[PDB]
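These notes are about the structure you will find just below.
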Amino acid sequence: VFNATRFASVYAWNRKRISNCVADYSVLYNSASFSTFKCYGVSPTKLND
Amino acid sequence: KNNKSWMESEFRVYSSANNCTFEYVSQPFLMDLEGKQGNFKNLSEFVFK
Ligand SMILES: *[C@@H]1O[C@H](CO)[C@@H](O)[C@H](O)[C@H]1NC(C)=O
Ligand SMILES: *[C@@H]1O[C@H](CO)[C@@H](O)[C@H](O)[C@H]1NC(C)=O
Ligand SMILES: *[C@@H]1O[C@H](CO)[C@@H](O)[C@H](O)[C@H]1NC(C)=O
C-alpha cells in the first residue's frame, strides 16, 4: 500500500479493500517516511486500540 | 496415473466469483484414503450455525 513499486494515476485511483488481519500502525504514524499524516475522525494514537 | 499418486484435476463449481469480501485457505495437507476395515467404518457429523 505505502511501499507499492508503482502507484495509480489519480484519474483512475485504486480503491483497495483490507480485512481478516491486524492494523499495526507502529511502523506508520511513528515512521519518518511521510511528510504528512493527518487523521480526520480518529486520533492516530488510537489506531492500535 | 503412473506416478502412484492421487491428483485433483476437476474443479467445476462456479463460472464467476465477482465480489469476494471474505477469503481463507488452510495450510496445505496431502489428502488420501488409507487403512481398511470392510464394514461401514466412519461416522462424521457437522453443526452449522
Ligand atoms: C517499507 O518496507 C520496508 C521493508 O520492505 C521497510 O524498511 C520500510 O520502513 C517500509 N516503509 C513504510 C513507509 O512502511
Ligand atoms: C504426475 O505428477 C506430475 C506433477 O507432480 C504431473 O505433471 C503429471 O501430469 C502426473 N502424471 C499423471 C499420469 O498423473
Ligand atoms: C460488486 O460488483 C458490482 C458489479 O460488478 C460493482 O458495481 C461493485 O462496485 C462491486 N463491489 C465491490 C466491493 O467489489
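Here Swiss-Prot sets the residue numbers for chain B, with the shown residues being 147-195 in order.
Even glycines carry a Cβ here, placed using N, Cα and C.
Among the natural variants in Swiss-Prot is B:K147 to E, noted as: In strain: Omicron/BA.2.75. All chains included, 7 other C-beta atoms sit within 10 angstroms of the C-beta of B:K147 (variant position). DSSP assigns B:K147 (variant position) to coil, not to a helix or a strand.
According to Swiss-Prot, the natural variant B:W152 to C carries the annotation: In strain: Epsilon/B.1.427/B.1.429; when coupled with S13I induces resistance to NTD antibodies by changing disulfid bond in positions 15-136 to 136-152. Around the Cβ of B:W152 (variant position), 10 further Cβ atoms fall within 10 Å across all displayed protein chains.
B:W152 (variant position) falls outside any helix or strand according to DSSP and counts as coil. Here the residue is the original one, while Swiss-Prot reports the natural variant B:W152 to R with the comment In strain: Omicron/BA.2.75.
There are 6 other CB atoms within 10 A of the CB of B:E154 (variant position), with all protein chains counted. Record note (Swiss-Prot) on the natural variant B:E154 to K: In strain: Kappa/B.1.617.1.
B:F157 (variant position) falls within neither a helix nor a strand when secondary structure is assigned with DSSP, and so counts as coil. The Cβ neighbour count for B:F157 (variant position), using a 10 Å radius over every protein chain in view, is 6. Swiss-Prot gives this note for the natural variant B:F157 to L: In strain: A23.1, Omicron/BA.2.75.
Within the same chain, no residue at least 6 positions away in sequence has its Cβ under 8 Å from that of B:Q183 (variant position). The natural variant B:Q183 to E is recorded by Swiss-Prot, whose note states: In strain: Omicron/XBB.1.5, Omicron/EG.5.1.
DSSP gives B:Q183 (variant position) a coil state; it is part of no helix or strand. Listed in sequence order, the variant positions among B:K147, B:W152, B:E154, B:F157, B:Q183 whose CB lies under 6 angstroms from an atom of ligand 2 come out as B:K147.
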